[PDB]
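Participant: Before anything else, here's the structure in question.
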2 protein chains.
Amino acid sequence: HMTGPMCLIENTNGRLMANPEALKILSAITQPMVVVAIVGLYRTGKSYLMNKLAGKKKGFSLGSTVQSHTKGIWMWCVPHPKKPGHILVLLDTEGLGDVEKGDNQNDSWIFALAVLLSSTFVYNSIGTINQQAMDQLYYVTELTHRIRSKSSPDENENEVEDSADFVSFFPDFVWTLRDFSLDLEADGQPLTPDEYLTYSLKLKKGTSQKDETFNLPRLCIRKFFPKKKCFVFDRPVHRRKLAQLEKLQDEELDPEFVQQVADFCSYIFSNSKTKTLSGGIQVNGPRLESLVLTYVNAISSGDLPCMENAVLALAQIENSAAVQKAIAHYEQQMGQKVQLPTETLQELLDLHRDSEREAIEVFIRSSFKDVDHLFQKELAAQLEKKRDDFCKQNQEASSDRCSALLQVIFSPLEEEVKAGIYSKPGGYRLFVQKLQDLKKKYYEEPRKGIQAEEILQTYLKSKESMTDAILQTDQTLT
Amino acid sequence: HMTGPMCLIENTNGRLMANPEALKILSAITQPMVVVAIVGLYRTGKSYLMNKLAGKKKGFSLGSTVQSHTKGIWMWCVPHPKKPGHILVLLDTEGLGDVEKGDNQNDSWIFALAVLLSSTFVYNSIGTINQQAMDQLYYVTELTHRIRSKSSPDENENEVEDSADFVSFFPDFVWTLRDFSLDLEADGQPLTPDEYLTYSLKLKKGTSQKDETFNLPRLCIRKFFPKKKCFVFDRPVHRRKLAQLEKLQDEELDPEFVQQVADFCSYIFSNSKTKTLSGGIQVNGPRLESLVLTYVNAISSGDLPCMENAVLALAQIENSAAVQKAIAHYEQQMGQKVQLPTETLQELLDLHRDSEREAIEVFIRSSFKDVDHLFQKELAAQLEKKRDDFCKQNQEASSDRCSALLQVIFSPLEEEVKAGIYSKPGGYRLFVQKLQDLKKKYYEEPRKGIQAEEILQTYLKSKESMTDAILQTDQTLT
Ligand SMILES: Nc1nc2c(ncn2[C@@H]2O[C@H](COP(=O)(O)OP(=O)(O)O)[C@@H](O)[C@H]2O)c(=O)[nH]1
Ligand SMILES: Nc1nc2c(ncn2[C@@H]2O[C@H](COP(=O)(O)OP(=O)(O)O)[C@@H](O)[C@H]2O)c(=O)[nH]1
Ligand SMILES: [Mg+2]
């Protein structure tokens, strides 16, 4: 069928575009297919391994430098050696964690494309199964949910997971270990690699919070991948004659490594299912063409936002949580330590000043290293907005306080006497002595509120109709 | 001097506690110390290489199973082989990436402790310089800065970095690569180990946004680590006769590994400096035990705001960014769809409910897989608080607007009634219908606000002063 593999999706400066020359060939296949992807760290031998999957010497380019060689996703359509009527599709993948590119965002995109387009997903790692490998694999599986949610109608996304024959939809999982050298023992009893992986995904007793954080990744991985597997391979050669592996035959390699490669290939051939979409329809060439088009567009067409390409970004989100905590801490000392109404504007100035000389250092204690004090000035703006909100709350609370104090000391001594008492010949002469020598003098009771001083002026501007009015001229009549 | 190592900080159930048996022997040593600390991926040979630093076969316990063996931090004190009067203190720390333990919180704490206590830091890795290794190393670098901010007074943290002879404070860096297999080549030109390290730490051209994301880890690494070096080591044994390595002489090992380990040991002995605190003070026994104590209490004294366990959870916290996007869309709709003093309150509530439905459909379109709908209910509470904010905004808006209307349609009337032809009997016979005439003409005037009738009622209860006085005056006129 295909003499050589050709690039399916390109990767130029962080963009992903479906390759029309690969789409043209892909559209020409009508049989249902079996797809076998792969992912793994960069310079790990992924291309060398998928050469054995095709079973042909010479294939995906290997390379032997410290630079990454395989870029983008490369397909290779071959007839299935063990299942008649179906076409085996091998996908090669750009290595994870490249230092020359230094971009985790594109890494996760290629990872997600591999798992989504795969009906048999293969992970690659060196030495041991690792917590970092678990976190990266776990993080991808939910990103796969994000991608499908933007291009799939219903029947398997976030509404119905089990009891829908979904075990044929999600890809079967395989974990490969490279250059395994440790003895397969744990707690005393030896372990088969299947038992090793299951122990790595073994749940933890009960339900604490640190136990839930432990259990959460393993549970999600178990749900995502119905069937799981694990393999181990020794070093292909004893010394480092590792640049001539494209030219070396099987006898020069370690016989155990050849046996393990044959076992892995036999497992894949005899247990890989046919890729199917939601609904059980077997996926063929044109279906794959539309699938890769939709997924590539879903990645590079606006939506699907992921900011994995940093650690400072998530640290700054935690720092935003610290802004929330500092706001709570500031509100605690501004609500419980000090009262609701006020005494003087300078008093509130100093009060907010010391509350800030607490909150800012609380921020810096619970914070992270922020660039150019961007988040620091964001907290400053947030605290300024909160200070303005508290000043409005002060101008409202002190307004109510002054109105109520007038209604409780001034009104009960003015309204009850403004009816008939001030009809006497000279009520104003003693009303001034009443007001300006008792009411204003007692108004100096603490918690006046300097923002409510103008309310006194408004009240006087409202009282001019009984200061001199209501016939303050009865002396002339008498 | 010392026959064997001992634990310095025990790590039990994720808790770090200083070991008094180790603090006691620390307290009895007076000579200055050079401290070499190691970290790396778990089950890699950290303990094996630190055995070669002391140059004694059998030492730090190795462990040859797939389970982690070295737990916590283990200290060893020896006389300095090449610096008379100094003492070499080796710190072997628990490896990162444990699957049985499965907690990135504790691994980061152990990492940070090793960096802080080290006068010479050794990062151990497998295969190649790795972007994940840079991502973790960068994350640690900020972590050590923050930890020092909780136990160091001044002169070195966040205020004065350069031009303070700080090159002695921050530890030198050695990146050791294990089981190196690739040829040393890049862009066609061969590379030395240090050239490889600086090429992986080579910054990129100019100023884009992604390029700053690229440059950010490398800038921090090259800043906080003054002197950098890299070393490569081949496989110690051709076959995997690797479980009896502590019983193995140098003859049966590959001579290249012995040569590289000798060069690395020579570099360490001839270039590692005495540990210097802030200000240049050399470290001794009491100072090192004081450092250990204060850093242990710094870690275990409620100063743990930085976490990276379940990185998908932090990617979920980007639903907060989705919340901000929904809030931006909601506020834009309020600014454009509805005018600021909306019609009464029922229309406000209905349009707000429709806009909240639009906001929630935007939220479900953008976000995904809410954990027990926690972010859903937090967005509901945020929009509830925003409804309260728009409610007081409409309250003030109605206050301003109805005040403006009443003043523009009442002030000539209130001026002409204070000084006019209303003193004569029958003058109020025109006002007694005109006040409700004005009220009804306002009622016909649109765009009231929720507090329209209430505000007019307060105006009435504040404006019987210019009714009753002249009402009584009219009685005298009659
Ligand atoms: N560490 C390791 N390297 C291998 C193994 N098998 C082959 N290699 C070498 O790894 C080198 C790079 O692999 P490469 O094809 O670049 O993988 P890719 O970059 O992920 O596509 C090849 O030159 C192989 O010689 C293995 O099992 N372990
Ligand atoms: N991959 C690798 N393993 C080694 C090397 N040297 C020793 N080992 C083995 O790796 C294990 C050492 O792990 P260890 O030193 O305990 O790391 P730790 O488990 O974190 O303390 C032992 O089995 C050693 O025999 C090496 O150069 N490369
Ligand atoms: Mg490749």
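Residues 6-483, in that order, are what chain B shows, numbered as in Swiss-Prot.
Method reported for this entry: electron microscopy, 3.7 Å.
Including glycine, each Cβ sits where the backbone N, Cα and C put it.
Per Swiss-Prot, GTP binding site is recorded for B:45-52, B:67-69, B:97-101, and the stated evidence type is experimental evidence. Residues or ranges marked as domain 'GB1/RHD3-type G' by Swiss-Prot on the basis of sequence analysis: B:35-278. Record note (Swiss-Prot) on the mutagenesis of B:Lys51 to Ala: Loss of GTPase activity. Constitutively monomeric. Expressed throughout the cytoplasm, loss of vesicular accumulation. Impaired ability to promote pyroptosis in response to T.gondii infection. Annotation of the published mutagenesis B:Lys76 to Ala in Swiss-Prot: Abolished GDPase activity; the original residue is retained in the structure shown. According to Swiss-Prot, the mutagenesis experiment B:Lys155 to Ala carries the following note: Abolished phosphorylation by PIM1. In Swiss-Prot, the entry for mutagenesis B:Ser156 to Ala states: Reduced phosphorylation by PIM1, leading to hyperactivation and Golgi fragmentation. The structure shown retains the original residue. According to Swiss-Prot, the mutagenesis experiment B:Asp184 to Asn carries the following note: Strongly decreased nucleotide-binding. For B:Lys207 to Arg, Swiss-Prot lists a mutagenesis experiment annotated as follows: In 8KR mutant; abolished ubiquitination by S. flexneri IpaH9.8 when associated with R-209, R-210, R-382, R-562, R-567, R-573 and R-587. Among the mutagenesis experiments that Swiss-Prot reports, B:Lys209 to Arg is described with the note: In 8KR mutant; abolished ubiquitination by S. flexneri IpaH9.8 when associated with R-207, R-210, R-382, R-562, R-567, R-573 and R-587. Under its mutagenesis entries, Swiss-Prot includes B:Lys210 to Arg with the note: In 8KR mutant; abolished ubiquitination by S. flexneri IpaH9.8 when associated with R-207, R-209, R-382, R-562, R-567, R-573 and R-587. What Swiss-Prot notes for the published mutagenesis of B:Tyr427 to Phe is this: No effect.
Set these features in their place in the structure for me.
Facilitator: DSSP assigns B:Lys51 (mutagenesis position) to a helical segment in the three-state reduction.
Long-range Cβ neighbours of B:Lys51 (mutagenesis position) (same chain, at least 6 residues apart, Cβ-Cβ under 8 Å): B:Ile43, B:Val44, B:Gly45, B:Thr75, B:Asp97, B:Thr98, B:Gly100, B:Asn129.
When secondary structure is read from DSSP and collapsed to three states, B:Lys76 (mutagenesis position) falls in the coil class. For B:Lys76 (mutagenesis position), the count of additional Cβ atoms within 10 Å of its Cβ stands at 18 [all protein chains shown].
All protein chains shown were included, and the count of other CB atoms within 10 Å of the CB of B:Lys155 (mutagenesis position) stands at 16.
Using a 10 Å radius centred on the Cβ of B:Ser156 (mutagenesis position) and all shown protein chains, the other Cβ atoms total 16.
B:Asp184 (mutagenesis position) falls outside any helix or strand according to DSSP and counts as coil.
DSSP assigns B:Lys207 (mutagenesis position) to coil in the three-state reduction, outside any helix or strand.
Long-range Cβ neighbours of B:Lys209 (mutagenesis position) (same chain, at least 6 residues apart, Cβ-Cβ under 8 Å): B:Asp216, B:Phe219, B:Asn220.
Within the same chain, residues at least six positions away from B:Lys210 (mutagenesis position) with a Cβ under 8 Å of its Cβ are B:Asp216.
The Cβ of B:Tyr427 (mutagenesis position) has 19 other Cβ atoms within 10 Å, all protein chains considered.
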Participant: Under 8 Å, Cβ to Cβ, against chain A: pull out the ones among the recorded positions B:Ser69, B:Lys76, B:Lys155, B:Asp184 that qualify, in sequence order.
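Facilitator: Cβ contacts with A, in sequence order: B:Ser69, B:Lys155, B:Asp184.
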Participant: Quick check for the class: what is the C-alpha distance, in angstrom and rounded, between B:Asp184 (mutagenesis position) and B:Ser156 (mutagenesis position)?
Facilitator: 39
Participant: If we count other C-beta atoms within 10 Å, could you say which of the binding-site residues B:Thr49, B:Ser69, B:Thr98 has the fewest?
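Facilitator: Comparing Cβ neighbours within 10 Å for the binding-site residues B:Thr49, B:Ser69, B:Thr98, B:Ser69 has the fewest.
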Participant: What is the nearest of the recorded positions B:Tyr47, B:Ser69, B:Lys76, B:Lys155, B:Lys207 to B:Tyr427 (mutagenesis position), using the Cα of each?
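Facilitator: The smallest Cα gap between B:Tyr427 (mutagenesis position) and any of the recorded positions is with B:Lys155.
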Participant: Helix, strand or coil at B:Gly45 (GTP binding site), per DSSP?
Facilitator: strand
Participant: Within the chain of B:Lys207 (mutagenesis position), which residues six or more apart in sequence place their C-beta under 8 angstroms from its C-beta?
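Facilitator: Looking at Cβ-Cβ distances below 8 Å from B:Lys207 (mutagenesis position), excluding near sequence neighbours, one finds B:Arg223.
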Participant: What whole-number Å value do you get for the CA-CA distance of B:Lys76 (mutagenesis position) and B:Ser69 (GTP binding site)?
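Facilitator: Counting only the Cα atoms, the answer is 14 Å.
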Participant: Looking at Cβ-Cβ distances, which residues of the chain lie under 8 angstroms from B:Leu67 (GTP binding site) while being 6 or more apart from it?
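Facilitator: B:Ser52, B:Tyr53, B:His74, B:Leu250, B:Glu251 - these are the non-local Cβ neighbours of B:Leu67 (GTP binding site), listed in sequence order.
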Participant: Compute the C-alpha separation of B:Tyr47 (GTP binding site) from B:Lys155 (mutagenesis position), stating it in Å without decimals.
Facilitator: 29
